[PDB]
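See structure below.
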Amino acid sequence: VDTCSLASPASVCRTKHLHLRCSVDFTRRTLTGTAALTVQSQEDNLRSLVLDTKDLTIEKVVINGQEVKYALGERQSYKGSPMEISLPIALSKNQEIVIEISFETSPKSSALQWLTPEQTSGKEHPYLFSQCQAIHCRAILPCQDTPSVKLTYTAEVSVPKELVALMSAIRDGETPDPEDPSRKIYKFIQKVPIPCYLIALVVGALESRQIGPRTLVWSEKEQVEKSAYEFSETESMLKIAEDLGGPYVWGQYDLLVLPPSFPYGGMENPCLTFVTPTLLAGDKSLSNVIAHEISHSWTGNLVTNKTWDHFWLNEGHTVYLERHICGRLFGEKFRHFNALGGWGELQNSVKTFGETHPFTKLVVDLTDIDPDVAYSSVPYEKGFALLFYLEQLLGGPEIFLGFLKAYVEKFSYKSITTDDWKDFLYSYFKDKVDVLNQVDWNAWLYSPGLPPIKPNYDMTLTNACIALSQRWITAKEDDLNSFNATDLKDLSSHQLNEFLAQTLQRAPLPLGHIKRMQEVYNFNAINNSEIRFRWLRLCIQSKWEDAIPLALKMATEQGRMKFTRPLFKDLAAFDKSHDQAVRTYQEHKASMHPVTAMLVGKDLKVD
Ligand SMILES: N[C@@H](CC(=O)O)Cn1nnc(-c2ccc(Oc3ncc(Cl)cc3F)cc2)n1
Ligand SMILES: [Yb+3]
Ligand SMILES: [Yb+3]
Ligand SMILES: [Yb+3]
Ligand SMILES: [Zn+2]
């Protein structure tokens, strides 16, 4: 059962198609229009159905050209309000009907961020973007807001003519709006069935540059050139991902570089991956995020988790595929380095929640839990650790990659549970069932904390990071003069980041050590968002007051939650910056992404 949805489940009825016709009004901060749902009954004598909605204004519901009775139930917190539709005629099993719902979004839709021109690069035009994952599609349109249901979609979007609309679909033309010549209509088609959290929309002053045979990069004009360079390896990654997962079925693989308030590193929207502008390091060093989003074209978008309790199926397999792409491009020692880094991020998450916390379990129970509050590195890294452990136990990467491809083939276009995955693993590895029966499944899948077994990792690229970090941690005041810019000469940006991660795990360090690190390494000058984030966290946790304006600036000038949430939390925990952290959040709250605003609010205990 999907405990995050209030809609009729897949066993009652299934949405087969959505035909969306809407208009974006920037003055009212509203999306208005019709969502035409092609619903197939899965039951005999079906006379009503329930849809998920959240802060939607419903005008009418039309079936067979006539208005039908509908009712909106009491709001159930983050789940929204259930919408019961009275069908005009009882439906037999497998019978299909079209339900056209006239709706309007609230300006406070948790799925959307409305940007004023001042909040964009260009400063002349407003901007809109959606983020439906996990359960925010119900805050845009009435739907069965569950990944257990997959549907195709077509969309027609009216926007002011000076702007461009894009969706998680194939672009299907543009025309002047026949109802308003100050507007344009942008058309879209998604022929591959998808869960509704993969529905996405962006409206802004967008420009494009071709960077591959099936890839355009999209952003405001100011970011196009930098984005084209940063993501130039995209086609190479797609070719490797196809070799590992089978055919790319989505047609196009475009990239959209969002404004800095985009709350995640990326979003695997089909045909149009969304990315944070914090990836624009200038040297392609944060491109693993692209490898991760590309990998989702197989794991997550083709093979989907049936409910959000099984989310690890989505991320664990994606991180696994992502690390193989980087492994093919830069070698097996690099894949091991990234895997070990991943284990360290898992240690961090387990330490933050506490080793007995229910969110440290691989398979979770989201009954009465807002998925946004549960979000962490655990399904990513505990999920990856399991697969990497299975890879070693079952004979190596080549053998395990054979399983990955067969798993994708077996479950493409379906929504599955952990039991479905485990059953297939046992079927594929029938000749190694004795090895599989040695796995402590109850601990790996259902127990909190660190996994019962840690995999084996090649140390070649990690050794220099640990050695430098340990030199700083063990150093006394009279050893600080020995550090010099030459200590970093043989370290890649990835190794610099790992050195900071290792040191941050032992934070605080004495204030004199942090001051010396800046003196000799000039970390303040580094623009790479990952390195800068860890360096600022290290400064704040080591109580360096000079870092307060830098940390406040980074936390607010961008909104990627991975950075913004721990920076605000570190600033709130430092006595010297506590008041500034709270006040800065209060003054920025209204201009923030709604999900980021909620979570920073909870982290700071500011209601
Ligand atoms: N897809 C990513 C980027 C990427 O990985 O490529 C972007 N992204 N956007 N939203 C989310 C997201 C995912 C799960 C959420 O909820 C849950 N979190 C943990 C568990 Cl165990 C179960 C849940 F349901 C809430 C939000 N992820
Ligand atoms: Yb066409
Ligand atoms: Yb079985
Ligand atoms: Yb000494
Ligand atoms: Zn992912």
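Per Swiss-Prot, chain A residues shown: 5-611, in order.
Recorded method for this deposit: X-ray crystallography, 1.9 Å.
The backbone N, Cα and C atoms fix where each Cβ goes, and this holds for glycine too.
Annotated features in Swiss-Prot:
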ACT_SITE  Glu297  active site, proton acceptor
ACT_SITE  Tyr384  active site, proton donor
BINDING   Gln135, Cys136, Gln137, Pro267, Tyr268, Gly269, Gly270, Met271, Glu272, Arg564, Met565, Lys566  peptide binding site
BINDING   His296, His300, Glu319  Zn(2+) binding site
MUTAGEN   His140 to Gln  Aminopeptidase activity almost absent, but keeps LTA4 activity
MUTAGEN   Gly269 to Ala  No loss of activity
MUTAGEN   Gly270 to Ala  No loss of activity
MUTAGEN   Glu272 to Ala or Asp  Complete loss of epoxide hydrolase activity and aminopeptidase activity
MUTAGEN   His296 to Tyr  Complete loss of LTA4 hydrolase and peptidase enzyme activities
MUTAGEN   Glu297 to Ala  Loss of epoxide hydrolase and aminopeptidase activities
MUTAGEN   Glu297 to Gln  Loss of aminopeptidase activity, but keeps LTA4 hydrolase activity
MUTAGEN   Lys566 to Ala or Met  Strongly reduced affinity for peptide substrates. Reduced epoxide hydrolase and aminopeptidase activity
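Annotated features, which come from Swiss-Prot, shown on the structure.
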| residue | record | DSSP class |
| --- | --- | --- |
| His140 | mutagenesis position | coil |
| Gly270 | mutagenesis position | strand |
| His296 | mutagenesis position | helix |
| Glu319 | Zn(2+) binding site | helix |
| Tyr384 | active site, proton donor | helix |
| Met565 | peptide binding site | helix |
Quiz item: Residues with Cβ closer than 8 Å to the Cβ of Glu319 (Zn(2+) binding site), same chain and 6+ apart in sequence?
Solution: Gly304, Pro383, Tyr384, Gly387, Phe388
Quiz item: Within 8 Å of the Cβ centroid of the Zn(2+) site residues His296, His300, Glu319, which other residues of the same chain have their Cβ?
Solution: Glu272, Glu297, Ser299, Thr303, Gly304, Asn318, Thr322, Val323, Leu325, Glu326, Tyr384
Self-check item: recorded positions close to ligand 1 - of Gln137, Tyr268, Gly270, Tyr384, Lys566, only those whose C-beta is under 6 Å away
Solution: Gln137, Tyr268, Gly270
Practice problem: Can you tell me which binding-site residues out of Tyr268, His300, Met565 are within 10 A of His140 (mutagenesis position) by Cα, answering none if there aren't any? | Solution: none
Quiz item: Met565 (peptide binding site) to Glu297 (mutagenesis position): how many Å between their Cα atoms?
Solution: 17
Self-check item: Pairwise Cα distance for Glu272 (mutagenesis position)/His300 (Zn(2+) binding site) [Å, integer]
Solution: 6
Quiz prompt | Whole-number Å value for how far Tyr268 (peptide binding site) lies from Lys566 (mutagenesis position) (Cα to Cα) | solution = 7
Exercise. Using DSSP reduced to three states, classify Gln135 (peptide binding site) as helix, strand or coil.
Key: coil
Quiz item: Of all the mutagenesis positions given, namely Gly270, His296, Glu297, which is spatially nearest to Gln135 (peptide binding site) at the Cα level?
Solution: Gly270
Exercise. Could you round the CA separation between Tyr268 (peptide binding site) and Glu297 (mutagenesis position) to a whole angstrom and send it over?
Key: 12
Quiz item: Is any of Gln137, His140, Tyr268, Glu319, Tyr384, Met565 (recorded positions) within Cβ reach of ligand 5, i.e. under 6 A, and which?
Solution: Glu319
